[PDB]
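First the structure, in the form of structure tokens, and then the observations on it.
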Amino acid sequence: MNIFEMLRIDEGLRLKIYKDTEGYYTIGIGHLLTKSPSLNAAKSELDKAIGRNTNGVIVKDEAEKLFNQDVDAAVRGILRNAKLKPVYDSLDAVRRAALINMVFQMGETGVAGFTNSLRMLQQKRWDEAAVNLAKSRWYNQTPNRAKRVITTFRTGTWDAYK
Ligand SMILES: [Cl-]
Ligand SMILES: [Cl-]
């Protein structure tokens, strides 16, 4: 298992514009298009993102390409972030995948706000971090995915994904 396969399980793949769990226009493998209610604003962003007139639909390769950019940006955002970097540097390979996943879903800003959990992760207090991570809107809104990520943090293994 690796970050790509992990996120592909959590996000799914859709070749036509769809609405995410929050109701926003998304396409491919969790690629957020816009927070705007307009389907046209969404089609516009999509065409801009792909470099062609897509009429709201893309092929697998296009979805994969977006996904490759998005993971890359997630990692780079973590490395550029003063609060996230030290956490990431301190973690083992599996757990790093768990942080990348949160970042991809919720953005650098949002993860960076989990101040207390971040401090627990850095200290390697697994069980406590898992408890603290659960007291969040994140966990209440997408409990199955949150549980998988949290288990990854607690255990340091890919069990929740097998
Ligand atoms: Cl883009
Ligand atoms: Cl869920």
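Recorded method is X-ray crystallography, 1.8 Å.
In case you wondered, yes, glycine gets a Cβ from its N, Cα and C as well.
According to Swiss-Prot, the protein has these features:
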- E11: active site, proton donor/acceptor (ACT_SITE)
- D20: active site, proton donor/acceptor (ACT_SITE)
- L32, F104, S117, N132: substrate binding site (BINDING)
- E11 to Q: Complete loss of activity (MUTAGEN)
- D20 to A, N, S or T: Complete loss of enzymatic activity (MUTAGEN)
- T26 to H: Facilitates transglycosylation more effectively than hydrolysis; covalently bound substrate (MUTAGEN)
- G30 to A: Almost complete loss of enzymatic activity (MUTAGEN)
- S117 to F: 10-fold decrease in enzymatic activity (MUTAGEN)
- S117 to V: 50-fold decrease in enzymatic activity (MUTAGEN)
- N132 to M or F: 2-fold decrease in enzymatic activity (MUTAGEN)
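Here the Cα atom of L32 (substrate binding site) is found 26 Å from that of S117 (mutagenesis position). Counting only same-chain residues six or more apart in sequence, the Cβ atoms lying under 8 angstroms from the Cβ of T26 (mutagenesis position) belong to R14, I17, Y18, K19, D20, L32, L33.
If you take the Cα of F104 (substrate binding site) and the Cα of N132 (mutagenesis position), they are about 20 angstrom apart, rounded to a whole number. Sorting the mutagenesis positions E11, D20 by the number of other Cβ atoms within 10 Å puts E11 first. Using a 10 Å radius centred on the Cβ of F104 (substrate binding site) and all shown protein chains, the other Cβ atoms total 27. Recorded residues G30 (mutagenesis position) and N132 (mutagenesis position) have their alpha carbons 26 Å apart, per Cα-Cα distance. In sequence order, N116, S117, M120 are the residues near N132 (mutagenesis position), counting only same-chain partners six or more apart with C-beta under 8 A. When Cβ atoms from all protein chains are considered, those within 10 Å of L32 (substrate binding site) total 17, not counting its own.
Mapped onto three states, the DSSP output places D20 (mutagenesis position) in coil.
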